[PDB]
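Trainee: Take this structure, written in structure tokens, and hold onto it; I'll ask about it next.
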Amino acid sequence: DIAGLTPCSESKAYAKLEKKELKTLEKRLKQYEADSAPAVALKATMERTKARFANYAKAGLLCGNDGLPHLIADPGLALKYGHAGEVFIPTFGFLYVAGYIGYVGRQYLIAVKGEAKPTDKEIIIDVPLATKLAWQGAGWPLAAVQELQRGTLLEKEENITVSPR
Amino acid sequence: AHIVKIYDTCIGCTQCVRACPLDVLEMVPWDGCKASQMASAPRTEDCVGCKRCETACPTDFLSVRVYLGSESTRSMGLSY
Amino acid sequence: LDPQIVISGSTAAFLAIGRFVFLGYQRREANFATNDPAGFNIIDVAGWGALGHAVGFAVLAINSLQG
Amino acid sequence: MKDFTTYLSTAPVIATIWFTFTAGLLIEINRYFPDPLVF
Amino acid sequence: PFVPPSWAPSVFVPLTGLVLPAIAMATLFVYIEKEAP
Amino acid sequence: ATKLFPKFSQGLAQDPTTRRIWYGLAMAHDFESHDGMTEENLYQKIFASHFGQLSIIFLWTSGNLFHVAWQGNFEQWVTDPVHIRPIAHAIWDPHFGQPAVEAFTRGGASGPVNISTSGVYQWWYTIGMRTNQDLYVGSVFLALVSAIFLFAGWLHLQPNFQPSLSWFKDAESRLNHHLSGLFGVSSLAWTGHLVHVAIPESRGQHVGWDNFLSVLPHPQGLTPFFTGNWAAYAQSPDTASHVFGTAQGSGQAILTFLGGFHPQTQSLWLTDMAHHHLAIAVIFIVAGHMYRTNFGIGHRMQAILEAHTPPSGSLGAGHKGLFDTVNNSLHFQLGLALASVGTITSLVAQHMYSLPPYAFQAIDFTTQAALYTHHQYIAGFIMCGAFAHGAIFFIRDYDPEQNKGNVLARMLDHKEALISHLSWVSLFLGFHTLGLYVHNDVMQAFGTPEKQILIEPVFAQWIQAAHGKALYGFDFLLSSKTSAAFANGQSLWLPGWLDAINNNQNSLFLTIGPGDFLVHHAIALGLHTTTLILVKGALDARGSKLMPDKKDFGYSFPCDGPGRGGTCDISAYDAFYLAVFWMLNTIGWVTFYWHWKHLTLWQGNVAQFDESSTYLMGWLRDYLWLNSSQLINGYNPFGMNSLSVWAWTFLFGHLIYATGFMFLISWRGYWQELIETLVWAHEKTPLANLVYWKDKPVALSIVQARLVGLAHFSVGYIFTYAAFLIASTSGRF
Amino acid sequence: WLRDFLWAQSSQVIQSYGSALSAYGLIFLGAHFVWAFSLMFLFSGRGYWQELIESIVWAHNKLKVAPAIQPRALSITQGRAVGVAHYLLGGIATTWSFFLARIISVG
Amino acid sequence: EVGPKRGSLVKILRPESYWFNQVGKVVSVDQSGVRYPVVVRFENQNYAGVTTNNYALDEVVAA
Ligand code: CLA
Ligand code: CLA
Ligand code: CLA
Ligand code: CLA
Ligand code: CLA
Ligand code: CLA
Ligand SMILES: CC1=C(/C=C/C(C)=C/C=C/C(C)=C/C=C\C=C(C)\C=C\C=C(C)\C=C\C2=C(C)C[C@@H](O)CC2(C)C)C(C)(C)CCC1
Ligand SMILES: CC1=C(/C=C/C(C)=C/C=C/C(C)=C/C=C/C=C(C)/C=C/C=C(C)/C=C/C2=C(C)CCCC2(C)C)C(C)(C)CCC1
Ligand SMILES: CC1=C(C/C=C(\C)CCC[C@H](C)CCC[C@H](C)CCCC(C)C)C(=O)c2ccccc2C1=O
Ligand SMILES: [Ca+2]
């Protein structure tokens, strides 16, 4: 559709690749008796291969002349043409998890900083406190906005060290 | 010869003088610090540039500073 | 478009606008003795005159392209 | 026991446990949802 | 037209890359080893 | 005692070791550091040095013209430029064996010769050169030009001819002349050559100093030019059936805007290039009348800069004090020139390959490859030099009090932010660009190529569509036949341009896919990382938290000793040294991409690059391993072929590259102790102890070793790739 | 040596993708990587890294995410030890992948 | 008794100091006329491993 690509569902190269892959697995399945554990394993890989080629096509992925799925990363083209589960949604999923890790770690460092030996709490992890922050990190995005709006997220330049210039 | 300089920040710890492996420094009477003594560099011609004095200097920033300069047989620490 | 007419008119127009309109602004921006009352020296003529020639040739050039 | 739990709270131990947990979680997911290319 | 003879390389290549280098190296080494009056 | 060399530094002249010889050669062009140096003498020395550089360049060009006219086959290549291989020069090696003589005998025989990959044959042919007499005369002229610049160099340094510092500081006058004359008049003179000689030669008419006056460039003469009927000059251009160099299909136009390429030569039209130089010549000549020199009109650069201050205080004092900052800093001036020339050099590489200006250049794959790689590597070194001089500027010329509140001082005030952000970008590109290649390699290894991450370069494809390419179906601007941008230019260049941009056999906007996406992010990784290293060096050149007084030690110093945790490679010079590795890595990636994409296009199977470029095993096996067979077979137990010199050079580069590793990994201390043992051995050896050294033998210095190692590393890098590039392209085509 | 040994016998490791020796191909590339990664430590000095860390520490200070345990560049000796380790690991692993893929295929 | 109070927290103003724009504790102020009488102790060590330094009255400010 976009970029002159073609649905994997209608690509002939996509179909030939699936046959090529299953024919390698079948050429090997022969040297073994039907119930032999080797045979069972090659069969389960063949079933997994058939499901992948079918699942990828059903997801409406586009395929290039190579017969391989290409991912659409433009938010505009992805939303208008049904390709948002390829890069857009993954982006907000990762950003949530990555911010989760960052906000929890920042909250931990801030908590241990007011202790007697912060350095000790960095080599020996205060597990109970760490677990508490780990659970409270689900609402980090709203907490990060509320900190950004109170002006408590950043540090005053006057309190940050710098070189002579 | 390398340029060795002492700064008013000197506290008269004498550590640089004890660390020097070529006797380029010594302690002279002074009135700027509590120790009433300040480091001096009267034999810089024998300095090689090891910078051990700077490693021994505990002030922030260093009170003794070495600037590598013209190279001689003594500056290159050559026994030949 | 008569070549002689286009250029001749173009040069005169720029010389006039530079002698009765932008002379003050240019002088202020500027922050060859001329007996001209507004002190329009020859170098000033060369400048505005050049502008006029360029604009004139441009008009004739595009007109020669017939559109 | 308190000292033993403090040793289990040491950076390397917690890292091994946390990374083993995270790796396991990802492996199991790919074991039940194989070949996940798109959402 | 501005064409050197066939022997040119048979002579120019030897001179430039062997003879001239030796002459250059000789004078250069002398100057460096020379000391200021 | 005090030796004579070097005369510019008594310090070095009083050094009793071998270091004096190395440092005397290494610090000869650093005039500012020479003993008794004054600003005026600094400028006069540079002025004379610049005349010396010009003399060398013109002799280099004269030398090139002479060897082609004396040992090459220009008069044979012109007859058949499609099948005749250009000769660079003859080979006279007495170490050669009879087989090697035969393998190197070619291009019309005439003895062993080297084929030329420089592209001068297509260049001189396009500019009207047709005979060895023409080449010979040009060689003489350029040799004469070299001698004049060498004399001018000598004279402008003699008394009564030594320009004053004020003359060197007359910025407004120098820029007016360089824009109007050096750039504008030169381009105008070139338009005259193209119209009076090159175009007639392309149409089969000889036009030389013998008949140029009795020959009319256009049948209507200059009447159209002075009457304003300029369009007349565009009437009747060469047709698609024009056989270059003959009147067959030849027109009469002198200035056109056809666009695209000549059908047979696959290069740009001479009439389009004549009109190009005429238009840019007019622009430059006008631009050269902007600054005030002596006639009461013009701009004062200081007044311009002083006026550019945002009213909201977003840029502090704006550009206040920058006039004097730039005018008094040659390092600042050199930093800008290198940064500009370096960017322009890369543009030359990108435009010359995509829009070939010389006839029969796009068919010479070897020359196309050589020119792009050569200019991209020279560009990389120049960019590195630009930042190096920016760091030197900050340490030697930057005066904080005279730049208080200005944009320059603001930069220093947020250097941590600038560096930390360049660090973040580099990290992101590195983790993701590497992660996607590795994911793809694992998917290829596990036999699942449909599972690899292949992001389409939609944003670039959208730009290509905008330029006319319809392969992507975006349908907009030049790709849309109902667009205004399409209609307005339909009677001008679009037709020729659209034909070329829609032809998938040239290099005009090649088709791009997921492989091109990954390599482009790799290029972005290299550009940001190399900039991070260079920028960090310039911003921290005057000081850091680890060394707050770095400015008192200068641009290049070994270190500050093992104290404070260790301070190896803390100087700004050390930053440049580290950046060169990243620059070579960047130009390596860019040149690999260009060569592989062209090798596949030239072979006629773009699919190979499209399917193998998405994983690094594909690059190693389908580009490096596969294209190295013929080269490594240049010489073997069964004999040798013309590719023997390249096989020998390929290995020669690997040796120099590895020799650099010794100066880069092993450090002085170890070597100094080894030499001391040798000094004992020489003095204790009978007869040998009779001869002695004038310079006490010592290990190379720390800074010297880093330079010698980087040089060996850089030379092997270039020699190895150059040997592989030429051999792979020439042997395969 | 380069042509008839390295280039000719590398065919097995470079063509192992899609088979059981595919791991040797991945390790062959991964080992070339670790070896090149060692050159960063072997050719550089801690003075440059310490300063770069200073600007990174600034960003962590600005967002109040700077660690109590002060980040420091590796010691000079550690820099040398890390470089040699990755050099030997990468180089020996590369020969390992080349040797095993080659021998198992043409054994 | 010139100088900041002992035990008080002050911010360093010496630009070349590792603790510039950082806060330390006033160990003691030398009433004798020494160039730098304020002894300040810091929790974070400098690159040399030192955690104390002397500063002039002007080089320090209550913070
Ligand atoms: C970050 C770099 C980047 C780049 C290079 C592009 C590039 C592009 N985007 Mg875009 N986009 C981006 C980020 C980017 N986008 C982000 C972060 C978002 C989230 C809001 C979007 C949301 C978006 C939408 C909703 C649309 C595009 C569309 C497009 C294509 C045409 C848009 C245009 O005219 O100019 C380039 C655009 C930008 C430089 C920035 C954002 C795009 C603008 C805001 C959309 C305006 C599109 C406009 C209607 C032109 C298309 C007309 C018609 C075909 C719809 C183009 C190839 C259009 C498209 O082709 O859809 C089929 C479309 O409608 N983008
Ligand atoms: C609380 C943990 C934490 C947080 C919130 C941040 C935040 C940030 N870092 Mg960072 N960093 C961290 C840890 C952290 N870092 C560690 C442990 C290291 C040593 C490897 C680094 C090394 C590092 C570098 C070299 C750089 C940053 C940079 C940055 C900034 C740019 C965004 C970025 O993340 O780049 C990417 C950061 C990384 C890839 C480092 C990954 C660190 C892991 C994933 C965090 C885990 C922390 C800890 C184990 C969790 C403890 C939880 C607790 C309950 C026990 C950003 C503000 C960049 C910057 O300065 O931009 C301005 C930059 O160049 N960091
Ligand atoms: C018409 C007046 C005029 C002209 C023609 C020149 C010309 C020149 N001056 Mg100059 N100058 C002038 C007036 C003039 N000056 C005045 C009035 C002053 C006093 C204020 C000065 C003060 C001055 C100084 C202090 C210096 C010069 C220098 C130079 C030389 C620059 C060297 C160079 O870069 O190569 C030539 C540069 C060009 C040809 C510009 C074009 C570059 C483009 C980017 C290349 C593109 C080419 C094309 C696209 C592709 C080519 C393909 C193929 C042909 C290869 C140059 C030849 C320098 C010098 O002395 O060198 C010896 C220098 O130091 N001048
Ligand atoms: C118009 C261009 C230009 C100009 C006029 C200058 C001018 C200057 N530079 Mg400079 N520079 C430039 C471009 C330029 N540079 C570029 C493009 C780079 C990036 C590579 C650099 C990088 C650079 C650095 C890092 C330094 C300078 C320095 C200097 C100053 C003194 C150094 C010197 O010249 O001593 C003499 C120079 C040499 C003796 C050259 C050294 C030998 C090298 C390794 C070349 C050897 C190659 C070898 C022949 C290969 C053999 C192969 C063969 C066997 C086949 C001087 C004022 C130095 C400085 O700032 O002063 C303190 C310094 O530190 N430059
Ligand atoms: C193949 C060799 C190699 C590699 C891979 C790198 C990589 C890198 N260099 Mg580098 N460099 C090299 C050679 C190399 N260099 C050489 C020879 C020199 C000359 C001495 C330099 C000089 C140099 C300088 C001066 C600088 C860099 C910088 C960087 C970083 C730039 C930011 C980035 O891209 O983040 C991307 C991150 C990666 C590519 C690493 C991938 C993540 C790993 C592999 C995943 C973890 C694997 C697994 C989970 C755990 C493995 C360990 C195991 C024992 C548990 C980057 C990581 C800059 C920097 O420091 O960044 C701020 C910089 O300042 N380099
Ligand atoms: C390919 C790279 C390379 C090369 C060629 C060498 C070569 C050498 N290393 Mg070395 N080394 C290297 C990399 C390299 N190393 C690296 C990366 C490291 C870091 C670990 C080291 C660390 C190291 C140490 C610690 C030591 C050496 C030592 C030596 C020397 C051993 C004695 C010897 O064999 O003398 C003979 C010379 C050769 C075998 C070189 C062959 C050159 C050819 C055959 C000669 C051709 C000459 C030619 C015709 C001249 C005319 C040219 C023309 C232009 C005029 C030797 C010259 C040892 C030493 O100092 O010597 C005792 C020593 O202790 N190396
Ligand atoms: C809260 C949080 C943290 C974050 C802290 C801070 C201050 C982060 C700073 C963010 C800043 C200053 C961002 C500045 C500019 C960002 C810009 C201009 C955004 C660019 C994004 C663009 C253009 C979008 C691109 C696309 C979208 C729509 C999504 C995908 O489809 C992919 C793509 C590229 C097409 C801490 C502490 C690191 C801890 C953790 C949690
Ligand atoms: C005095 C007076 C008067 C007036 C008079 C007059 C009449 C004046 C005028 C004068 C003039 C009459 C002026 C003019 C000028 C012009 C010029 C100065 C021009 C120039 C040109 C140019 C510069 C051109 C260039 C170019 C070429 C060459 C080529 C193409 C392109 C172009 C066109 C661009 C009056 C009565 C009012 C009053 C009283 C007195
Ligand atoms: C890159 C490099 C560095 C920088 C290298 C560093 C800082 C090593 C980085 C080690 C880790 C990544 C730092 C943090 C380790 C944490 C324990 C990781 C925790 C993160 C969780 C996910 C576990 C030097 O310090 C150096 C010194 C001397 C010569 C060369 C070099 C050199 O090349
Ligand atoms: Ca002719």
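Using the numbering of Swiss-Prot, the residues shown for chain B are 2-81, in order.
Method of determination (from the header): electron microscopy, 2.5 Å.
Every residue, even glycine, has its Cβ placed from backbone N, Cα and C.
According to Swiss-Prot, the protein has these features:
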BINDING   B:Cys11, B:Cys14, B:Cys17, B:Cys58  [4Fe-4S] cluster 1 binding site
BINDING   B:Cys21, B:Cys48, B:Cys51, B:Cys54  [4Fe-4S] cluster 2 binding site
DOMAIN    B:2-31  domain '4Fe-4S ferredoxin-type 1'
DOMAIN    B:39-68  domain '4Fe-4S ferredoxin-type 2'
MUTAGEN   B:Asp9 to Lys or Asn  No effect
MUTAGEN   B:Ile12 to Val  60-fold increase in affinity of PSI for ferredoxin; when associated with 15-KR-16. Unable to grow photoautotrophically
MUTAGEN   B:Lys35 to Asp or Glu  Drastically decreases affinity of PSI for ferredoxin, limits photoautotrophic growth at medium and greater light. Decreases cross-linking of ferredoxin to PSI-D and PSI-E
MUTAGEN   B:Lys35 to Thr  Drastically decreases affinity of PSI for ferredoxin. Decreases cross-linking of ferredoxin to PSI-D and PSI-E
MUTAGEN   B:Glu46 to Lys or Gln  No effect
MUTAGEN   B:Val49 to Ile  Leads to partial destabilization of PSI; when associated with 52-TQ-53, alters the FA center. Unable to grow photoautotrophically
Trainee: Please tell me which one of the recorded positions listed here (B:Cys17, B:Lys35, B:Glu46) sits closest to B:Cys54 ([4Fe-4S] cluster 2 binding site), measuring Cα to Cα?
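Mentor: Result: the closest of the recorded positions to B:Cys54 ([4Fe-4S] cluster 2 binding site) is B:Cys17.
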Trainee: Taking the center of the Cβ atoms of B:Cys11, B:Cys14, B:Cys17, B:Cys58 at the recorded [4Fe-4S] cluster 1 site, which other residues in this chain have a Cβ no more than 8 Å from that point?
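Mentor: Neighbours within 8 Å of the Cβ centroid, excluding B:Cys11, B:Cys14, B:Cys17, B:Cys58: B:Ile7, B:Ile12, B:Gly13, B:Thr15, B:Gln16, B:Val18, B:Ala40, B:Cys54, B:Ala57, B:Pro59, B:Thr60, B:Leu63, B:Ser64, B:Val65.
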Trainee: What other residues of the same chain, not counting B:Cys21, B:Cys48, B:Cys51, B:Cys54, have a CB atom within 8 A of the CB centroid of the [4Fe-4S] cluster 2 site?
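Mentor: Checked against the 8 Å cutoff, the neighbours are B:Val5, B:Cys17, B:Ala20, B:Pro22, B:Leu23, B:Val25, B:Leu26, B:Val49, B:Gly50, B:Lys52, B:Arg53, B:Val67.
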Trainee: Give me the count of other Cβ atoms within 10 A of the Cβ belonging to B:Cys51 ([4Fe-4S] cluster 2 binding site).
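Mentor: Its Cβ has 18 other Cβ atoms within 10 Å.
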Trainee: With every protein chain in view, how many other Cβ atoms are within 10 Å of the Cβ of B:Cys21 ([4Fe-4S] cluster 2 binding site)?
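Mentor: So the Cβ neighbour count for B:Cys21 ([4Fe-4S] cluster 2 binding site) comes to 23.
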Trainee: Please report how many Å separate the Cα atom of B:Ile12 (mutagenesis position) from that of B:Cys48 ([4Fe-4S] cluster 2 binding site), as a whole number.
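Mentor: Given the Cα positions, B:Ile12 (mutagenesis position) is 22 Å from B:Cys48 ([4Fe-4S] cluster 2 binding site).
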Trainee: Using Cα coordinates, what distance in whole Å links B:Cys17 ([4Fe-4S] cluster 1 binding site) and B:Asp9 (mutagenesis position)?
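Mentor: Cα of B:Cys17 ([4Fe-4S] cluster 1 binding site) to Cα of B:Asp9 (mutagenesis position) measures 15 Å after rounding.
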Trainee: Among the recorded positions B:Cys11, B:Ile12, B:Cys48, B:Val49, which sit with their Cβ under 8 Å from a Cβ of chain H?
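Mentor: Listed recorded positions meeting the cut-off: B:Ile12.
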Trainee: On a count of neighbouring CB atoms within 10 A, which of the recorded positions B:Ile12, B:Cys58 is highest?
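Mentor: Comparing the recorded positions B:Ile12, B:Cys58, the most crowded Cβ belongs to B:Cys58.
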Trainee: Let me know how many other Cβ atoms fall within 10 Å of the Cβ of B:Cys48 ([4Fe-4S] cluster 2 binding site).
Mentor: 26
Trainee: Measure from the CA atom of B:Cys51 ([4Fe-4S] cluster 2 binding site) to the CA atom of B:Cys11 ([4Fe-4S] cluster 1 binding site) and give the result in Å, rounded to a whole number.
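Mentor: The separation of the Cα atoms works out to 20 Å.
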Trainee: With DSSP as the reference, give the number of residues of the domain '4Fe-4S ferredoxin-type 1' (B:2-31) in helix, strand and coil.
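Mentor: The breakdown for the domain '4Fe-4S ferredoxin-type 1' (B:2-31) reads 5 helix, 8 strand, 17 coil.
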Trainee: Tell me the Cα distance separating B:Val49 (mutagenesis position) from B:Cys14 ([4Fe-4S] cluster 1 binding site), rounded to the nearest angstrom.
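Mentor: B:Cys14 ([4Fe-4S] cluster 1 binding site) and B:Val49 (mutagenesis position) have their Cα atoms 22 Å apart.
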Trainee: How big is the Cα-to-Cα gap, in Å, between B:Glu46 (mutagenesis position) and B:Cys58 ([4Fe-4S] cluster 1 binding site)?
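Mentor: Cα of B:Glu46 (mutagenesis position) to Cα of B:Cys58 ([4Fe-4S] cluster 1 binding site) measures 21 Å after rounding.
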